[PDB]
Amino acid sequence: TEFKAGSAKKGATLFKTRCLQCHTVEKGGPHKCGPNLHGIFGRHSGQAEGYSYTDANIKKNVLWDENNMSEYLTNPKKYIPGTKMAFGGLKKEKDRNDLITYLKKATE
Amino acid sequence: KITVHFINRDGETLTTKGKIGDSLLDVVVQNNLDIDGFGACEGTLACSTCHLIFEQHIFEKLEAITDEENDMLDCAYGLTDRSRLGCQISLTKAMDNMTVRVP
Ligand code: HEC
Ligand code: FES
């Protein structure tokens, strides 16, 4: 790709410190501020039921792959202008590789 | 300085003082109020933990809500018609002795 595997353990702690405030990853996990992300890989943006997405996310219709996800995480608002996800971004590719490695695994 | 009362989620009333111009997050942070998780993003509109529920007469004269606050506020738990993000609300004369509720 333009994405390579990292440390899932490192990625777990990245999740906890940077994403857990708003999201769950487990199957049967609830929506919070943000939507539960189980099964995100391969699904298009805006399709978790019971969550109120912005117009912007839905119409962006991103197919979530480890690769898209990387560009998204760099700068969410640059990627989906108008998203209400209030997260600045993960500028280091190594951080993103770690986190996505952990998401790839925990969201299946 | 003015008195502000906070009804915490446990039901305990926290009575404290802040200076006019201070945000409600400033009030919580400086006085070490025991409100679990309050002020997570340290007032940058990236969290909903500073959500407070205001008295109606206070609420109606608050500064116009910005789109940025609204997007974050939309995600808060226990939203009411008198809800604002506290880190955006600064103390005014009219708030002396007011009560806010932590949902
Ligand atoms: C301050 C809360 C917040 C944080 C922190 C946050 N998100 Fe989000 N996230 C949201 C919200 C709100 C949405 C919904 C966006 C909308 O509808 O525009 C979102 C949407 C998402 C989406 C799109 C989901 C879909 O079904 O299309 C992904 C992927 C995502 N977040 C991943 C994460 C990851 C991974 C992190 C950790 C770096 C993270 N987010 C950090 C709030 C947050
Ligand atoms: S402290 Fe996070 S938005 Fe108020």
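Note that chain A carries Swiss-Prot numbering, so the residues on display, from first to last, are 2-109.
Per the header: solution NMR.
Cβ coordinates are placed from backbone N, Cα and C, and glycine is handled just like the others.
As annotated by Swiss-Prot, heme c binding site applies to A:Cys20, A:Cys23, A:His24, A:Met86. Around the Cβ of A:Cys23 (heme c binding site), a 10 Å sphere holds 18 further Cβ atoms from the protein chains shown. DSSP assigns A:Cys23 (heme c binding site) to coil in the three-state reduction, outside any helix or strand.
Here the residue is the original one, but Swiss-Prot notes a mutagenesis experiment at this spot, A:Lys78 to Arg: Loss of methylation by CTM1. Around A:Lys78 (mutagenesis position), the same-chain residues six or more apart in sequence whose CB sits under 8 Å from its CB are A:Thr84, A:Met86, listed in sequence order.
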Any further residue of that chain within 8 Å (Cβ to the Cβ centroid of A:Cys20, A:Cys23, A:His24, A:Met86) of the recorded heme c site: A:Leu21, A:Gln22, A:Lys33, A:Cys34, A:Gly35, A:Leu38, A:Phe88
Contacting recorded positions for ligand 1, chosen from A:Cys20, A:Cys23, A:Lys78, A:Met86 when the Cβ sits under 6 angstroms of any of its atoms: A:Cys20, A:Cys23, A:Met86
